[PDB]
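Since the structure comes first, as structure tokens, the remarks are kept for the end.
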Amino acid sequence: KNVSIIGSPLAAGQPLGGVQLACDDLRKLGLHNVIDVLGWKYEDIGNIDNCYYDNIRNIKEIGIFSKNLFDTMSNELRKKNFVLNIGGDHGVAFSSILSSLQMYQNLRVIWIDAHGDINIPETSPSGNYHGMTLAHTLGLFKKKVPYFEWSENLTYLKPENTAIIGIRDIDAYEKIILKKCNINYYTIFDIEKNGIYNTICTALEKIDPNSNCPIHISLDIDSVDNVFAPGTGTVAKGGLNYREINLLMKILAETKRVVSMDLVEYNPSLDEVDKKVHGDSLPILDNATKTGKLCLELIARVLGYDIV
Amino acid sequence: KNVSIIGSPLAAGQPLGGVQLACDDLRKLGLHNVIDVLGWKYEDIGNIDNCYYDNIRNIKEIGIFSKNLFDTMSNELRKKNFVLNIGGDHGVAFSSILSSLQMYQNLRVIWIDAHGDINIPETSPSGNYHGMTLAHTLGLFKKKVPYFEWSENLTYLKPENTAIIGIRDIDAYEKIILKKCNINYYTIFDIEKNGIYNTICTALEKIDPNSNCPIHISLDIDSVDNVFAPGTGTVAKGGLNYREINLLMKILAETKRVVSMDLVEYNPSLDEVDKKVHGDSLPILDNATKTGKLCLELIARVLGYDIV
Amino acid sequence: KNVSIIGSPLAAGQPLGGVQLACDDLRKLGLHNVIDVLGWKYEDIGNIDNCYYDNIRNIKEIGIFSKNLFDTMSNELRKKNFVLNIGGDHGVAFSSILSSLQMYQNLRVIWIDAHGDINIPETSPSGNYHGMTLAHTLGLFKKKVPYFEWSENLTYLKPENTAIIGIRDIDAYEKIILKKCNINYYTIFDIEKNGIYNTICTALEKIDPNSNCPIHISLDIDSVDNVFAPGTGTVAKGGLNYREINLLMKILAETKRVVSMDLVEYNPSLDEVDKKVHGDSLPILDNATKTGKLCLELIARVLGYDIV
Ligand SMILES: C[C@](N)(CCCCB(O)O)C(=O)O
Ligand SMILES: C[C@](N)(CCCCB(O)O)C(=O)O
Ligand SMILES: C[C@](N)(CCCCB(O)O)C(=O)O
Ligand SMILES: [Mn+2]
Ligand SMILES: [Mn+2]
Ligand SMILES: [Mn+2]
Ligand SMILES: [Mn+2]
Ligand SMILES: [Mn+2]
Ligand SMILES: [Mn+2]
């Protein structure tokens, strides 16, 4: 029960600043106290400091940041600690997943997101890297990426070993890429049809039929409906509700196989208050903004926090 | 893949004006662009212009309008186009359903509504025709209706060939009429028990056991909860949520048997903004009012719009 | 079809006043008219007037009030009327359940609440009695309670004959007490997994396998999410939604075995307006605050109010 905390305040994968503030905000709201009360020990590593495609915005900053995160996380993973990577925008998942994958070759990835993040640079409508991160991680890029030379000999994630859950806002080209690469995906309609519980069980059975693989959770908070998670940059209607996202994290915790996790796209500057109700019982700052509080609660779930 | 668009701005079935503005509002919000992007071709026909019961309000206007709609829609139906009838209050469904039924004798009707609209004039607490339209269409009226002589020799809809879905606000007398006429109905409690997916599958199996009948969808937007669809005149708590109504329309689209549809009771004057989030990706006007945007999205669903 | 109405305006089980106003507020909103329209007859009894543990706040007032409620309710129960006990905070459930249990020895209790209310005085973080009421009723208290001598020879409720439904905010010690006493409990996660319908059927099957026992419903309105029930003192995120709580009450009504019920923790001073929509059809005051209106609707459900 040891967790390494890595702050990855990268904001270069998308237009806005805001997400660079997420790591320190969650600490301020009570990350350490929450981990403590759940009976885990932590080591907080602090924050990461900071022929070719030519159409990815801010790629130099992203590439240089990613090398640093990769090296730092590799070192934490070797301790056999659970590693919690707090973004930052979703661009931080590249180094997170690949570092975990080099150590855990049979890693299975659960990517929880309103979006596919599976554009390649030639299909992206925005040129924003956080909308391409999963495609990059899956080895789908067709040319070299500036400032990513350090990554060129790594083993990439396989689509059949990945499940994307919660998606509802996919670009025209992404729809094609999604079907073509044969990744396992579960849309909000699948969830409405079958329920979140059946959905995650189906996904886990599909990617880990023998229930014996390490799991990495990459959680984009915009998977959650805006009613509960307004503090995020790219909102899509009809998201996971409060009960659903909490249950999803609980079920993943109960596998006992989660080895690493990203929590990304939390933007405190866009967050709002309820605020404080009696049910906010975790040692989280009274009256905290609701998305930040939800992030801490979902981290608690992964660490075993349960109702009874 | 051809759709005829008919604007039916009838507001005489209920107290308020507002719904007469719906047709042009949806055009302004991007109806044509939405249809175009989905790979359909449209023909926009424009807007319909405008011993006995003596207790139906505004019946002259309704009767005269209905003759015009019946004649106009009959002509579009003969083209074998999908026909989209945009109200207007629900009173427009009489001519819509009966014109479609004369052409498609084995038509099956899915009536999606918070209400039964199945009062007869002698049981109506309001005298408002939009609360009687389904009863009229089902041949339940017991006396002649002024200005409906043109309709007296038509074949009427049969209750066993109809399913009402989403109901939750039914008048005392309506409850009796509903049970008596043996229509198939699925309340919000049935939906809460079984889920929207099982519910529509059950309904379709009940009215079209051989999966071989043309389908008409009569969608009253007040079936949807006020949180998502405030722009409507008669609100009932506990409606379909955003995910549910989208899934329902998707499942109906996937039958490949929908031949005509009403979208009624949208009142732009009562609508509100979110507004614009990234997920609003259809070519719908940025920052559109939320009910209008939802209407366009649900039309998109019927035309095949899907997440992946 | 006779109901005795007892107002139990006890506010001493928790810090705030407010709940003492609930009984008269529901009468003002139309309790009598609602009962009348459902074809029931009522008798409104009015309002109840008003070695040892030394750490229960306000226990003298609570103990003296409880003797009065016990005596008053015992008398109503003997009439073989359905007895409706309107709080007041949840402290009123002690005398309510025990009086009903002395008469109906095979009583089964369905406790609907965001909370367990199953602290004992030595584990309570607050010293507030309304957070201990279920533990007291279950005979879990280990010392005598001041001003409860009148209750010392009563038969107490058994955990195996009880089901708690909707829970989500449980204290650390409560979690242990809950597991230890072997009460049947169904958390909001169980409800999210299986749905409210399967959940209540499972609970009823567990505590009343032969479907032949009288049922007492103890409904704390804070079981319902704040979106629908803001008028309550102790809010917990992720509660039952409007559709769920209505369906739950309907299913319990349909057993035909409910003999008594508490409706507690409604605090009009914390309530808010929508307000009035067409769907508010019960004879409830136009524009009533939403929690009060919901309380009346849920009482209607127990008395047989249904959609069709
Ligand atoms: C338009 C879009 N698909 C948006 C991606 C959103 C990134 B995320 O998961 O927060 C793109 O820029 O590629
Ligand atoms: C009271 C009422 N049942 C209301 C009908 C609502 C019409 B609708 O579906 O928008 C009536 O006037 O008959
Ligand atoms: C902290 C708490 N568990 C709160 C109990 C809430 C009572 B209720 O069901 O409304 C306690 O005071 O024991
Ligand atoms: Mn993402
Ligand atoms: Mn996203
Ligand atoms: Mn209608
Ligand atoms: Mn309606
Ligand atoms: Mn309680
Ligand atoms: Mn409670």
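Since chain B takes its numbers from Swiss-Prot, the residues it shows come out as 22-71, 154-411.
Determination method: X-ray crystallography, 1.9 Å.
Just so it is clear, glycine is given a Cβ too, placed from its N, Cα and C backbone atoms.
If you look up Swiss-Prot, you'll see B:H193, B:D216, B:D220, B:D323 marked as Mn(2+) 1 binding site. Classification of B:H193 (Mn(2+) 1 binding site) by DSSP places it within a helix.
The Mn(2+) 2 binding site annotation in Swiss-Prot covers B:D216, B:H218, B:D323, B:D325, and the record cites experimental evidence as its basis. When secondary structure is read from DSSP and collapsed to three states, B:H218 (Mn(2+) 2 binding site) falls in the coil class.
The Cβ neighbour count for B:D220 (mutagenesis position), using a 10 Å radius and every protein chain shown, is 28. B:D220 to A appears in Swiss-Prot as a published mutagenesis result, with the remark: Loss of catalytic activity. Loss of oligomerization.
Annotated L-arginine binding site per Swiss-Prot: B:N222, B:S229, B:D274, in sequence order, evidence recorded as a large-scale study or a structure entry. Following the DSSP three-state reduction, the secondary structure of B:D274 (L-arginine binding site) is coil. Every protein chain considered, the tally of other Cβ atoms within 10 Å of the Cβ of B:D274 (L-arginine binding site) stands at 19.
Within the same chain, no residue at least six positions away from B:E295 (mutagenesis position) has a Cβ under 8 Å of its Cβ. Here Swiss-Prot describes B:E295 to R as a published mutagenesis experiment; the accompanying note says: 11-fold reduction in affinity for L-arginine. Loss of oligomerization.
Swiss-Prot lists B:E295 to A among its mutagenesis entries, and the accompanying note reads: Severe loss of catalytic activity. Oligomerization is partially reduced.
Secondary structure at B:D323 (mutagenesis position), as computed by DSSP, is strand. There are 26 other CB atoms within 10 A of the CB of B:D323 (mutagenesis position), with all protein chains counted. What Swiss-Prot notes for the published mutagenesis of B:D323 to A is this: Loss of catalytic activity and loss of oligomerization; when associated with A-325.
Under its mutagenesis entries, Swiss-Prot includes B:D325 to A with the note: Loss of catalytic activity and loss of oligomerization; when associated with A-323. Around the Cβ of B:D325 (mutagenesis position), a 10 Å sphere holds 31 further Cβ atoms from the protein chains shown.
Among the mutagenesis results in Swiss-Prot, B:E347 to Q has the note: Severe loss of catalytic activity. Loss of oligomerization. The residue drawn here is the original one. Around B:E347 (mutagenesis position), the C-beta neighbours below 8 angstroms that are at least 6 residues distant in the chain are B:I294, B:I299.
In this structure, B:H381 (mutagenesis position) belongs to neither helix nor strand by DSSP; it is coil. Swiss-Prot lists B:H381 to A among its mutagenesis entries, and the accompanying note reads: 2.5-fold decrease in affinity for L-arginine.
In the structure shown, the C-beta of B:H193 has more C-beta neighbours within 10 angstroms than that of any other entry among the recorded positions B:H193, B:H218, B:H381. Report note: the Mn(2+) 2 site is defined by B:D216, B:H218, B:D323, B:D325, and the residues of the same chain whose CB lies within 8 Å of the CB centroid of those residues, excluding them, are B:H193, B:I215, B:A217, B:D220, B:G269, B:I270, B:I324, B:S326, B:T337, B:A339, B:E368.
Annotation: B:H193, B:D216 are the binding-site residues among B:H193, B:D216, B:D274 whose CA atoms are within 10 angstroms of the CA of B:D323 (mutagenesis position). Listed recorded positions: B:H193, B:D216, B:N222, B:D325, B:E347, B:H381. Those with a CB under 8 Å from a CB in chain A, in sequence order: B:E347, B:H381. When the Cα atoms are compared, B:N222 (L-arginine binding site) and B:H193 (Mn(2+) 1 binding site) turn out to be 13 Å apart. Least packed by the Cβ count within 10 Å, out of the binding-site residues B:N222, B:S229, is B:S229.
B:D216 (Mn(2+) 1 binding site) counts 27 other C-beta atoms within 10 Å of its own C-beta, drawing on all protein chains shown. The residues near the Mn(2+) 1 site, meaning same-chain residues not in B:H193, B:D216, B:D220, B:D323 whose C-beta sits within 8 angstroms of the mean position of the site's C-beta atoms, are B:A196, B:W214, B:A217, B:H218, B:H233, B:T236, B:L237, B:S321, B:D325, B:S326, B:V367, B:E368, in sequence order.
A gap of 82 residues interrupts the model between B:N71 and B:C154, whose Cα atoms are 27 Å apart. In sequence order, the recorded positions near chain C (CB to CB under 8 A) are B:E295, out of B:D216, B:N222, B:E295, B:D323, B:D325, B:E347.
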